[PDB]
Amino acid sequence: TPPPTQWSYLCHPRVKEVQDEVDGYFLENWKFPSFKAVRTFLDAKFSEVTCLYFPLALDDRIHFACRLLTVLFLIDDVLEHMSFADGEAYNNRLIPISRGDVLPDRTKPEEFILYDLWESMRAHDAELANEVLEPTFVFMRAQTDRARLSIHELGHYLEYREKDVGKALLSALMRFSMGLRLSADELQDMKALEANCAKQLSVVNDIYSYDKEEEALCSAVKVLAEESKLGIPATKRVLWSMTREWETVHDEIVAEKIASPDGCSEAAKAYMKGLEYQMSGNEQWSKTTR
Ligand SMILES: CC(C)=CCC/C(C)=C/CC/C(C)=C/CO
């Protein structure tokens, strides 16, 4: 069904070993509520997803990305099941520990896992480790659920997805995993390219998550289908066209930045290529999933 795409996804070469490694660590430390929970956890294959998003990550770093994303999803699920206040408190306890300004309980996995993870990351590359720090707090604090809902125009919806705090985290993490060292200016001039990516990432997600999200809704599939009065299949076909169109915008922006007179850094190029993999990898994942 999906129209052709100029891009080829890629999975990190060490996906298998790393997946065992990381999943194992959590089977060893996280206090799972039950065995069914463990089954659910494993079926998520967090390390595999991470490996599809960051296939160009350095071999000795890819596991950090897997670890960080895994605990963040575990945490995200926890916050979703506790009152806004309790949730807010939960993060208040972890962020200070994540910074390393507070020792972990050591009896509370949510505490020592984050603590040991950030300490090992900072020990490996403090400069870039810190680059990922604030983005993950923003992401964590955004998980305290309240309000949120009702967007009916395409524009507003796409604009809202461009600002997604998680896709922002992904990009920061991507830099750390690949060991990319960019300048403030370089990073700023990447905004547009980044927004286009965050937007593409969301729509492809919606297209594949629409059906399952049916039971009783912030989705591009719903928004457009209403505005255009088309059926779901048609809407999806249209969303795909737009998706492939945005991939061209990506390529166009890249080519332009590279061929630019002011030149394009080696680290900059790696960064842009990296974003392409998040998108190609995100789709690959989205097809074959759940
Ligand atoms: C962005 C994060 C935290 C993980 C990768 C998988 C993913 C995109 C999950 C949520 C789906 C979503 C909100 C898509 C945007 O429409």
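What you see of chain A is 40-255, 266-339, where the numbers are those given in Swiss-Prot.
When the header is checked for method, it gives X-ray crystallography, 2.8 Å.
The backbone N, Cα and C atoms fix where each Cβ goes, and this holds for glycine too.
In Swiss-Prot, a published mutagenesis experiment is listed as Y92 to F, annotated Causes 100-fold reduction in kcat but a 50-fold decrease in KM, resulting in a 2-fold decrease in catalytic efficiency. Quoted from Swiss-Prot for the published mutagenesis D115 to N: Abolishes catalytic activity. As annotated by Swiss-Prot, Mg(2+) 1 binding site applies to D115. Positions annotated as Mg(2+) 2 binding site by Swiss-Prot: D115. Quoting Swiss-Prot on the mutagenesis of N244 to L: Abolishes catalytic activity. According to Swiss-Prot, the Mg(2+) 3 binding site annotation covers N244, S248, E252, on the basis of similarity to another entry. For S248 to A, Swiss-Prot lists a mutagenesis experiment annotated as follows: Abolishes catalytic activity; when associated with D-252. Looking at Swiss-Prot, the entry for mutagenesis of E252 to D says: Abolishes catalytic activity; when associated with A-248.
Shown here: features listed in Swiss-Prot, placed on the structure.
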residue : record               : CB count, 10 Å
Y92     : mutagenesis position : 27
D115    : mutagenesis position : 14
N244    : mutagenesis position : 17
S248    : mutagenesis position : 15
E252    : mutagenesis position : 13
Identify which of the following mutagenesis positions, namely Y92, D115, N244, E252, place a Cβ less than 6 Å away from any atom of ligand 1, and list them by sequence position. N244
Residues close to Mg(2+) 3 site centre defined by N244, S248, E252, Cβ within 8 Å: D245, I246, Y247, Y249, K251, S268
Flanking Cα pair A255 / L266, between which 10 residues have no modelled coordinates, distance in Å: 9
Whole-number answer please: how many Å between the C-alpha atoms of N244 (mutagenesis position) and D115 (mutagenesis position)? 18
Here the Cα-Cα span from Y92 (mutagenesis position) to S248 (mutagenesis position), rounded to a whole number of angstrom, reaches 18
Measure from the CA atom of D115 (mutagenesis position) to the CA atom of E252 (mutagenesis position) and give the result in Å, rounded to a whole number. 18
DSSP state at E252 (mutagenesis position), helix/strand/coil: coil
Per DSSP, three-state class assigned to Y92 (mutagenesis position): helix
Give me the CA-CA distance between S248 (mutagenesis position) and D115 (mutagenesis position), in Å, as a whole number. 18
Check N244 (mutagenesis position) against DSSP and tell me helix, strand or coil, would you? helix
Please classify the secondary structure at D115 (mutagenesis position) using three-state DSSP. helix
